[PDB]
Amino acid sequence: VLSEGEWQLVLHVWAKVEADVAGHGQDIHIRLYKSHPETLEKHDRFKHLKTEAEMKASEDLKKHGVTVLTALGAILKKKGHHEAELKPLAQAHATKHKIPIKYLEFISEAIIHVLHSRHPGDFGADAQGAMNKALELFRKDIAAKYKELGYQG
Ligand code: HEM
């Protein structure tokens, strides 16, 4: 469980994300695919994007990153009370897309990296720790929902 202080730090940096959701989402996806190339194979519509500039230029990828961060931000704002928001997400990623928990660790690393790169004055040690705890809780709870659906990834 996170303390109220830790949730406030999470939501404080998230308000910064919200000034440019698209760009944060592009940088996160580009970092993810570059750091952990096995992840990009899950997206057939993104495979022809070979360079960073091609990735940034893709409206499809840009919209997808907003879809992703919108869902995540709605989850974070519930401060752990997120079952109703996690179920549809788990259902899609366990039954349709088949995304192992390890890939959710990889995108968590990419989120932390990009938040630090863009907002270092608002993402110091305690804020990084708070966001780490929140993403860990997200991953723990989505893993339990995965197993309820019969997926052990
Ligand atoms: C913070 C973590 C993540 C969040 C919040 C998130 C959210 C979403 C949302 C809201 C959708 C749209 C509804 C749907 O079609 O299911 C989606 C689609 C998708 N997700 Fe994720 N997701 C995350 C991580 C990942 C990761 C790590 C991968 C794979 C490496 C992945 C692969 C996909 C794929 C393949 C789709 C379908 C895209 C399409 O329709 O073309 N996601 N995600």
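So for chain A, numbering is Swiss-Prot's, and the shown residues are 2-154, in order.
Using N, Cα and C of the backbone, Cβ positions are placed for all residues, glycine too.
Other Cβ atoms within 10 Å of the Cβ of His65 (nitrite binding site) number 17 in total over all chains. The nitrite binding site feature in Swiss-Prot is assigned to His65; the stated evidence is similarity to another entry.
Look at Swiss-Prot and you will find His65 tagged as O2 binding site, backed by experimental evidence.
Annotation comment: Swiss-Prot describes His94 as heme b binding site, evidence class experimental evidence. For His94 (heme b binding site), the same-chain residues that are 6 or more apart in sequence and have a Cβ closer than 8 Å to its Cβ are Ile100, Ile143, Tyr147.
Contacts of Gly122 (variant position) defined by a Cβ separation under 8 A and a same-chain sequence distance of 6+ are given as none. Look at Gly122 (variant position): DSSP puts it in a helix. While the structure shown retains the original residue, Swiss-Prot records the natural variant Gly122 to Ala with this note: In metmyoglobin.
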